[PDB]
Amino acid sequence: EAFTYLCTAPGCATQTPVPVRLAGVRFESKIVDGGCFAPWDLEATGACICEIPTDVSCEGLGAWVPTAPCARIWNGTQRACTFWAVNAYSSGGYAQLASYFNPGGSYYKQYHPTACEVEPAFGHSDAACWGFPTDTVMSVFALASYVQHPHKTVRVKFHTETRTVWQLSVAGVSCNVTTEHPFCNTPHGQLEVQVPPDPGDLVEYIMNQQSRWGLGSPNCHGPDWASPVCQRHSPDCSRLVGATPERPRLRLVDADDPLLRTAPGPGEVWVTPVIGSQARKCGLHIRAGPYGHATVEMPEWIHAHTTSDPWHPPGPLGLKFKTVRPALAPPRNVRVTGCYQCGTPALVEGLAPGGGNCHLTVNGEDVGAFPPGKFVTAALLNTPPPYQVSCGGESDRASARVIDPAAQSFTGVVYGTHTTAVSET
Amino acid sequence: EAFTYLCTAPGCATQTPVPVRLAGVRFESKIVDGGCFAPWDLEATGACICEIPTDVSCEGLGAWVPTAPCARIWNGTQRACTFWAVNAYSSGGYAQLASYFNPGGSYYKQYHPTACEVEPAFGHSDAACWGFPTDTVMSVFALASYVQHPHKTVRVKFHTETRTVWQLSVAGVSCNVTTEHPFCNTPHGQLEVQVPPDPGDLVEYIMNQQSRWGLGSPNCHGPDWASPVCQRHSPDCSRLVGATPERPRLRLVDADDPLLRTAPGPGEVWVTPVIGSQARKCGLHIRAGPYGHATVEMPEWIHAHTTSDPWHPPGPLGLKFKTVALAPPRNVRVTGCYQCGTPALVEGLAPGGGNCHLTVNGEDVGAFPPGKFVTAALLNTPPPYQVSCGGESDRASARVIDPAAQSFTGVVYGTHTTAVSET
Amino acid sequence: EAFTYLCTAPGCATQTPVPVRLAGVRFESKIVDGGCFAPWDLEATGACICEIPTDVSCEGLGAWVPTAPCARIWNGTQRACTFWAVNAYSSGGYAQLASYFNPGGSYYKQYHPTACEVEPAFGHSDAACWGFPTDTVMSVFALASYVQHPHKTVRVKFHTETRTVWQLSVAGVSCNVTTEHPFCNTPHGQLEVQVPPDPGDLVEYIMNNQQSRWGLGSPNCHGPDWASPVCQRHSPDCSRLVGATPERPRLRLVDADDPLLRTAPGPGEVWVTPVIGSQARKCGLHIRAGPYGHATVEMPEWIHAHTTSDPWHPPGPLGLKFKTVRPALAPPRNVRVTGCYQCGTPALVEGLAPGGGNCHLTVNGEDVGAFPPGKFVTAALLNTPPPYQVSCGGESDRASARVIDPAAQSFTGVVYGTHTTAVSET
Ligand SMILES: *[C@@H]1O[C@H](CO)[C@@H](O)[C@H](O)[C@H]1NC(C)=O
Ligand SMILES: *[C@@H]1O[C@H](CO)[C@@H](O)[C@H](O)[C@H]1NC(C)=O
Ligand SMILES: *[C@@H]1O[C@H](CO)[C@@H](O)[C@H](O)[C@H]1NC(C)=O
Ligand SMILES: *[C@@H]1O[C@H](CO)[C@@H](O)[C@H](O)[C@H]1NC(C)=O
Ligand SMILES: *[C@@H]1O[C@H](CO)[C@@H](O)[C@H](O)[C@H]1NC(C)=O
Ligand SMILES: *[C@@H]1O[C@H](CO)[C@@H](O)[C@H](O)[C@H]1NC(C)=O
Ligand SMILES: *[C@@H]1O[C@H](CO)[C@H](O)[C@H](O)[C@H]1NC(C)=O
Ligand SMILES: *[C@@H]1O[C@H](CO)[C@H](O)[C@H](O)[C@H]1NC(C)=O
Ligand SMILES: *[C@@H]1O[C@H](CO)[C@H](O)[C@H](O)[C@H]1NC(C)=O
Ligand SMILES: *[C@@H]1O[C@H](CO)[C@H](O)[C@H](O)[C@H]1NC(C)=O
Ligand code: NA
Ligand code: NA
Ligand code: NA
């Protein structure tokens, strides 16, 4: 027997008793595709209005509310909007008197429907609106939601059962060593490679295509707390699932209100009228408390919280040199059931042929070796259907009922609004 | 030396130099019992009423509100209920005029107590209530809570420090190989088995008794996001702990309100009166936003997100063929918890004659030289504890609590009260 | 070859073929410093007042509200406070009539500003306030927040890539065995030690002088350790809060005979109830609060039961495989270290390894691997702060560094605090 340490860096190589070169470092894993992730981005807009508008919507408020921000925020997740009557019509109009602004504004809404909340704000300062011949007319609109910014959306794949692959060249012969397969054939013997433990789970952040790497689950309780993984989750990059912030809490806060000496809490939006430089016009100052107490800057977060390549321990590898030395037909009636890249092992069943043990592959993925006859195995699959099955020789097409990770995420649940009807007696 | 690969499937066996058969595959772990888990199931009921009821409760509203749903939802977690006066009495009655429905309904509540919120809803459409001799009388009741469905409740045990057990038969002799104990004695010489790494933590979902398996923590951010583990947690299968949704937000939403063009958010319940087919009667349409944006279907979720057996790597195993105190321990004391995830303290006196291969109810906790010993061991068995060095056993002294008791240790459960005195 | 099992307890030793003694057990890890953690402690105070106060603040309500609890709760996280007018002035006063208590109390606030919510509570029982010559005058104040108790605050370091270190004395020579480095030289051979797997991630709870307590795992916030401060309030820099935060407490005025009192308040809910005064123009207040997570955490008790004095390791034994297999360069130059330390993101270490062989590179004594002569680039998880002393096993040199601490890393890639925008007039 012989022994030598092999370093893990590019250029690392040993010469005796048989040369072993470190050709590269890669990894194997059982992928769990989480779909799309993004930060919870609280966005707000509105307008200070020297009028009592009759249509509280983006189109109805087009004369005052910024067009593009209104449309974008209106389409956001957990939308909240409030229309406050600061000083209503003293006479005339159409459902515009102060009496139409009862708490909840049902009287105004009866004649002027809106998806927004309507509230009286009498007693709040109307100083922002000036230049009226008689009484001042003033209202305030606020709109907020959690907007999903495309540039802040990342595709995330969780890597489980991670195995560092130490790509070696043993006297010119390729050998890929892992904790699962640490043996290599040498010209006249066997090489057993002592390897460090695997690094545990990895996080693959995909932006578009470039992949960036995290080490861990991630840990939402540590320095990586602002990871999009810890925030908005969309398995199919369309529909939201799981934990969701409450609808934003909108408040009309006058310029001299002592509340302005404090910061808004997460999800809180405070709006303050600004006196107009023009008659019958006014501005609006907005203060919003971001979810998680901070606004995520995606390129900056990725740059500091990820690496260009997956992490691996420093080594070295222990090369143990020894004088020791250790069915090709396709499998039949193979059926694959479950999901792929999902984290739940799929069921692989079929008939292994004669000649010896079938070293079973499913689209080239090693799922184990089986003696001739019926076999059943639970395998974590990384490839989608169709499935080409082999025992190391010719391949055959397996039968499959396999769903994708997004479909798996929606299996066992009934998505959306749950409705019931209470009948009259 | 000799070498051969042994596959890990049933029927796998090698013949030379010494026959080795794969007898089975099992696992060892340090169990962490989480107690009961269930989905957050938002349930809602109510009624559209062409009257101003004087008793806002399930019994008091029995003439309009469905009986069984009211009683069940009333008993739920984080209950919310609202009674809205759409059109009150114009005259007469008993605390039934519009003036009794001030915001918060304190005037109505003085005469007609209720655990529910009471609010005016004047200005909302009263078209659902018709066939009155003079003015219309109308009210709406909504009730919602997080109901725990017994069929949706699962007992969950987290498996940590998992070790795949490769049960071998080496020339008819049983040998259980793991990453911790990879050696088998043979008369030809010692057999060292190269094994793949362990699979990491497992999740055992228990329904009743059958066990189903998950691989991982679980990951609440991936395809298993709807796992009951990610939702309602009751360590003692009675009291709730940790993360809890807010009380449902009940809203009276008229049939033609533009808000109905959007979906309710999680925990939101929108109630809409339905114009009656009969005089002085009306129906109610309810729209509820489930917690997590979807309703969990337990048998279906378990079927797709779990396996019948714990997962293990495919192998093969590397077979390396090489040519290479029994008295019970005394004064043993066990302190802490079992199946909890915090190592218990095991202390005592190892006897003379050699190293004590210490077992606690058959669980290997290590070997100790003669004399005083102290060890921190993750215990899977409950007290009483039988302690042995490999021979005769003795009864240890124990102060060990169960996983539910551990979950409530270091906390004071329930309402916190304080009294501010007059000066 | 020769083989023997070595137990893992203090004193364990084998004599043949080579003496091997178990000297001790320690651990190596890649530290992730999370900063400060504490339970979410909902605290509440208030007063029942037979008057309409004109200054709703701790100082302004000093005649009724307990001084120290008001000041402490006012400084808490997610503060909520409400002032309810139960029975206002019938005449006179200064912005104290019932008409000043419109919903939201904007009319009262015009003359009597406050950071608190102001609401009418007319119709609620005013029985608690008596002894007035004419009409009763009554108001109620409630104040609640999440107070961070210093004695409940713990510094937490997450330990990743954990490696149990089996400290051995092999024929009198120190050998520290791990899953990464399981070989020891024997007088004229080599010892390969078969070791059990590493225990996975650890949690180090740091209190106060300074004492460390240990958890095994992530932790698991869904199991018996659900009340861990790690599952609660997170402050990376022990000053500013980040991530998940409860909503502002929901304050409710609940009369003594309200059927709602037959139920318990939910998490974050605070119910206040006036208590009839034994003295004229005075009243007490009963407060019922629903703690976050359904329970109040008792820190010394939680730590005592949910942690150990030392990190956990498997019981062993170790497999001693004895074999007959046979048993310092110049410092690196132009070395640069970029990223963070004790953060969980590998830092970039680049430089020039000298000629003469492979450089066994150390960064402040931390092993980062071996590199052939010339340019090298590696991603290493660093546990030590800058400055960085770099070596190939001999003399050391000072590396150039742009390395931030764990608290700075926690705030990198985010813009902290209030986000503002201005909507201009058309
Ligand atoms: C908002 O959503 C509607 C419906 O999906 C779509 O037609 C419209 O273009 C969207 N607007 C923006 C600005 O995203
Ligand atoms: C090792 O991996 C590389 C890259 O996947 C592959 O080309 C090569 O054939 C592999 N070698 C063996 C022996 O499997
Ligand atoms: C509701 O709870 C009460 C008290 O525990 C019990 O008597 C009653 O049977 C329960 N009703 C339902 C429908 O669960
Ligand atoms: C292996 O495990 C089985 C099942 O627990 C047991 O019956 C058998 O005795 C074990 N063999 C040894 C050598 O411990
Ligand atoms: C409250 O905060 C202020 C400002 O930081 C400080 O001066 C005061 O001492 C604090 N009071 C208490 C009781 O913590
Ligand atoms: C083993 O560890 C101890 C403590 O850290 C150290 O003093 C000793 O030098 C180490 N031995 C070797 C061979 O590295
Ligand atoms: C919920 O309501 C919609 C229409 O609003 C559909 O009728 C749906 O079928 C309803 N579901 C149930 C269970 O009644
Ligand atoms: C909490 O209040 C209850 C009554 O509601 C009991 O009196 C209990 O003893 C209280 N404890 C205190 C004073 O915190
Ligand atoms: C937010 O408002 C503050 C003052 O309240 C500052 O003016 C700050 O620059 C504003 N930010 C933006 C982007 O307008
Ligand atoms: C604030 O938001 C408004 C729209 O709501 C405008 O886009 C304005 O320009 C924003 N402020 C800045 C500085 O970007
Ligand atoms: Na006006
Ligand atoms: Na009426
Ligand atoms: Na009065």
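Swiss-Prot numbering applies to chain C: residues 584-791, 795-913, 919-1017, in that order.
Positions of Cβ are set from backbone N, Cα and C atoms, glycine also.
Within the same chain, residues at least 6 positions away in sequence whose Cβ sits under 8 Å from that of C:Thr719 (Ca(2+) binding site) are C:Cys633, C:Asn670, C:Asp709, C:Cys712, C:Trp713. Taken from Swiss-Prot, the feature Ca(2+) binding site applies to C:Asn670, C:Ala671, C:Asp718, C:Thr719.
The secondary structure of C:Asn658 (mutagenesis position), as reduced to three states from DSSP, is coil rather than helix or strand. Sequence-distant neighbours of C:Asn658 (mutagenesis position) (same chain, 6+ residues apart, CB-CB distance under 8 A): C:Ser728, C:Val730. Among the sequence features in Swiss-Prot, the mutagenesis site C:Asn658 to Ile is noted as follows: Complete loss of infectivity.
Among the mutagenesis experiments that Swiss-Prot reports, C:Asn759 to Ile is described with the note: No effect on infectivity. Look at C:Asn759 (mutagenesis position): DSSP puts it in a strand.
Annotation of the mutagenesis experiment C:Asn791 to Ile in Swiss-Prot: Complete loss of infectivity. Under 8 Å, Cβ to Cβ, and six or more positions away along its own chain, C:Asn791 (mutagenesis position) finds C:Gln797.
In sequence order, C:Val748, C:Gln750 make up the list of same-chain residues 6 or more apart from C:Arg609 (variant position) whose Cβ falls under 8 Å from its Cβ. Natural variation at this site is recorded by Swiss-Prot as C:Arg609 to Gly, annotated: In strain: Isolate HPV77 vaccine.
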Considering only the recorded positions C:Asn658, C:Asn670, C:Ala671, C:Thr719, C:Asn759, which possess a Cβ situated under 6 angstroms from at least one atom of ligand 6?
C:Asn759
Ca(2+) site, defined by C:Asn670, C:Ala671, C:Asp718, C:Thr719: further same-chain residues with Cβ within 8 Å of the Cβ centre:
C:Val669, C:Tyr672, C:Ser673, C:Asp709, C:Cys712, C:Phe715, C:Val720, C:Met721
DSSP three-state assignment for C:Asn670 (Ca(2+) binding site)
strand
DSSP state at C:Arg609 (variant position), helix/strand/coil:
strand
Under 8 Å by Cβ from C:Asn759 (mutagenesis position), counting only residues of that chain that are 6 or more apart
C:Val748, C:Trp749, C:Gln750, C:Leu751
What's the straight-line C-alpha distance in angstrom from C:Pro913 to C:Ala919, 5 residues unmodelled between?
18
Intrachain C-beta neighbours of C:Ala671 (Ca(2+) binding site), sequence separation six or more, cut-off 8 angstroms:
C:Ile635, C:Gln679, C:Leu680, C:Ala681, C:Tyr683, C:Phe684, C:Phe705, C:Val720
Sequence-distant neighbours of C:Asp718 (Ca(2+) binding site) in its chain (C-beta under 8 A, six or more apart)
C:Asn670, C:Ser673
Check the recorded positions C:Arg609, C:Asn658, C:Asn670, C:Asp718, C:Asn759, C:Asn791 for any whose Cβ is under 6 angstroms from an atom of ligand 13, and report them in sequence order.
C:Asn670, C:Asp718
The answer for which recorded positions (C:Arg609, C:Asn658, C:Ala671, C:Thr719, C:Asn791) have a CB under 6 A from ligand 5 is C:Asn658
